[PDB]
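All remarks here apply to the structure that follows.
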Protein chains: 2
Amino acid sequence: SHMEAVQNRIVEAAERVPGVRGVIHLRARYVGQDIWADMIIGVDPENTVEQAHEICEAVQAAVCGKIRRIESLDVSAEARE
Amino acid sequence: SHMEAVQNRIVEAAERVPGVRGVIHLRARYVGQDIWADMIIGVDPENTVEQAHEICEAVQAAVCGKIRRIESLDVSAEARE
């Protein structure tokens, strides 16, 4: 439920970035006191690949900016809805 | 620095509420795993007392909404600038 709290913050942070259509997948693990995480976000299927890349970079900045204990975050995208 | 992280989140959360002119004072302590906190915010001296009360209630909701481990938060206001 400690990890629940952190994963909740990650999802909420990702969801507040323009162009995110949900968090499809989030795997977060402690490496010592640090979090390493891999994330898949949904995006508009009609976004370009370049736009999807930009959204991913924005999520990475947003999430890392808000959740200081994260020391690695890999964000990919999939078409949603 | 664990407590540093939580106090940083409290200040940032308070500062993002309309009408907050800085956090003047923040005393936060662990009661078990929970945080109990007392906060003074700055507000516009020309706000009414009722407006200051509203800002305080907004800060309380914002901070408690964002920082789940807080189980008590008392917010007062003082004139700033």
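Counting starts with 1 at the first residue shown.
According to its header, this structure was worked out by X-ray crystallography, 1.7 Å.
Keep in mind that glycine also has a Cβ here, set from the backbone N, Cα and C atoms.
Swiss-Prot gives this note for the published mutagenesis A:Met39 to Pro (Swiss-Prot position 250): Severely impaired magnetic response, cells make very few, small magnetite particles, less MamB and MamM protein accumulate. CTD no longer dimerizes, CTD has cannot fold properly and is unstable. Annotation note: A:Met39 (mutagenesis position) sits in a strand segment as assigned by DSSP.
According to Swiss-Prot, the mutagenesis experiment A:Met39 to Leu (Swiss-Prot position 250) carries this note: CTD behaves like wild-type. Contacts of A:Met39 (mutagenesis position) defined by a Cβ separation under 8 A and a same-chain sequence distance of 6+ are given as A:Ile10, A:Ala14, A:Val23, A:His25, A:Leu26, A:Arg27, A:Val59, A:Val63, A:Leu73, A:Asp74, A:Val75, A:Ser76, in order along the sequence.
Sequence-distant neighbours of A:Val49 (mutagenesis position) (same chain, 6+ residues apart, CB-CB distance under 8 A): none. Under mutagenesis, Swiss-Prot gives A:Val49 to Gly (Swiss-Prot position 260) with this note: Nearly wild-type magnetic response.
For A:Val49 to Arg (Swiss-Prot position 260), Swiss-Prot lists a mutagenesis experiment annotated as follows: Loss of magnetic response, still stabilizes MamB, CTD dimerizes, binds cations, dimer interface is tighter and twisted.
Mutagenesis annotation in Swiss-Prot: A:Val49 to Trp (Swiss-Prot position 260), described as Significantly reduced magnetic response, many fewer, much smaller magnetite crystals formed, still stabilizes MamB, CTD dimerizes, binds fewer cations; the structure shown retains the original residue. DSSP assigns A:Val49 (mutagenesis position) to a helix in the three-state reduction.
According to Swiss-Prot, the mutagenesis experiment A:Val49 to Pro (Swiss-Prot position 260) carries this note: CTD dimerizes, binds fewer cations. Loss of magnetic response, still stabilizes MamB.
Counting only same-chain residues at least 6 apart in sequence, those with a Cβ under 8 Å from the Cβ of A:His53 (Fe cation 2 binding site) are A:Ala77. If you look up Swiss-Prot, you'll see A:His53 marked as Fe cation 2 binding site.
Take the CB of A:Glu78 (mutagenesis position) and look out to 10 A: across all protein chains shown you find 14 other CB atoms. The secondary structure of A:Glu78 (mutagenesis position), as reduced to three states from DSSP, is extended strand. Swiss-Prot gives this note for the published mutagenesis A:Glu78 to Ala (Swiss-Prot position 289): Nearly wild-type magnetic response, fewer magnetite crystals of normal size and shape.
Among the features that Swiss-Prot reports, Fe cation 3 binding site is placed at A:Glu78, with the record citing a curator's inference.
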